[PDB]
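Notes follow once the structure below has been shown.
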Amino acid sequence: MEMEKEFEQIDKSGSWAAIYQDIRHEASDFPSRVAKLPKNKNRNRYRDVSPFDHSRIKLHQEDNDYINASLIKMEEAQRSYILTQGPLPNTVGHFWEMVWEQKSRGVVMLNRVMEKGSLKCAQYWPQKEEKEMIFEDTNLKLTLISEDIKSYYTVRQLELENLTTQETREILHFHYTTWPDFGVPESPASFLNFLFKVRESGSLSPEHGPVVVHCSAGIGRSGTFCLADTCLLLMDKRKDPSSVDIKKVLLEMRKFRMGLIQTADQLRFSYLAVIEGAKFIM
Ligand SMILES: c1cnc(Oc2ccc(-c3cc[nH]n3)cc2)nc1
């Protein structure tokens, strides 16, 4: 079926939970043996969110190459993404090592450091220009260059220096700061505006490594971001845009990382965002 009228049909019939459970039943199951090794327990935020072995990002290190991160490669759309968990106190150095090694330009953050009165990820970037951060385990330095605070999000320019080689690179940090503590946003308009800002920066483009996108677990809000981006790109590429099937795209993405889209409300919100974004395109 088309998207906008499939949508009304699920609203009127109140069957979003049944649609979402079908997805969960059909989703791929692949091994995640490296994630579950005992030496990697303190590298995982949640015991039930792990990268598949076949798509995990490897750190370029001979001691321990593990990080909870997955490469989502979308072949028809010609977009790739790295989805990862919010860094832990003992993995902040690994996080920036990955950014360096994978040649990423942009980092997309979809959570606040504290939500619901608990810590959802580490404070892994500097807050003041004059107070830079040094990660000694991976030999990197990170400096805040500038910061632009808007009503729904904040953009930061960062400098990442590899202290072994004295090379430097400019990283863009795109921080969506207004996703509610419970549920999903009432309108997709600010989330779509945010996506377009990321696009406009070049951070999604083939001349760079894959964007790094995270929330707390790196599957819910993160899955919403890449699912919408990919669907909109396909609607621009194809002769028949009504042939884009959001459930089929989601299942393709779940071949690369488990659990993408965590609730039926996130599924419905993803539909809404794609429907509204297609118009604005023309
Ligand atoms: C340079 C300096 N310090 C570090 O390590 C840590 C950084 C932040 C936290 C933290 C505290 C509450 N939320 N996040 C923990 C450890 N890494 C590089």
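Determined via X-ray crystallography, 2.6 Å.
Placement of Cβ uses the backbone N, Cα and C atoms for every residue, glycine included.
The mutagenesis experiment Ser50 to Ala or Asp is recorded by Swiss-Prot, whose note states: No phosphorylation. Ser50 (mutagenesis position) carries neither a helix nor a strand DSSP state and counts as coil. Within 10 Å of the Cβ of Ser50 (mutagenesis position) there are 22 other Cβ atoms, across all protein chains.
The C-beta environment of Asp181 (mutagenesis position), restricted to residues of the same chain at least 6 apart in sequence and closer than 8 Å, consists of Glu115, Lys116. Under mutagenesis, Swiss-Prot gives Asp181 to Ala with this note: Substrate-trapping mutant.
Look at Swiss-Prot and you will find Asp181, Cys215, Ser216, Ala217, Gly218, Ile219, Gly220, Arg221, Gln262 tagged as substrate binding site.
Just so you know, the Cβ of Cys215 (mutagenesis position) picks up 26 other Cβ atoms within 10 Å once every protein chain is counted. Quoted from Swiss-Prot, the note on the mutagenesis of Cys215 to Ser is: Catalytically inactive mutant; abolishes sulfhydration.
Positions annotated as active site, phosphocysteine intermediate by Swiss-Prot: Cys215. DSSP assigns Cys215 (mutagenesis position) to coil, not to a helix or a strand.
If you count neighbouring Cβ atoms within 10 Å for each of the binding-site residues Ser216, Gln262, the highest count belongs to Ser216.
In sequence order, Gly259, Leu260, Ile261, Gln262, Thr263, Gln266 are the residues near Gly220 (substrate binding site), counting only same-chain partners six or more apart with C-beta under 8 A. Here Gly218 (substrate binding site) comes close to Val49, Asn68, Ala69, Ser70, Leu83, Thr84, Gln85, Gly86, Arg257: these same-chain residues lie at least six apart in sequence, with C-beta atoms under 8 angstroms from its C-beta.
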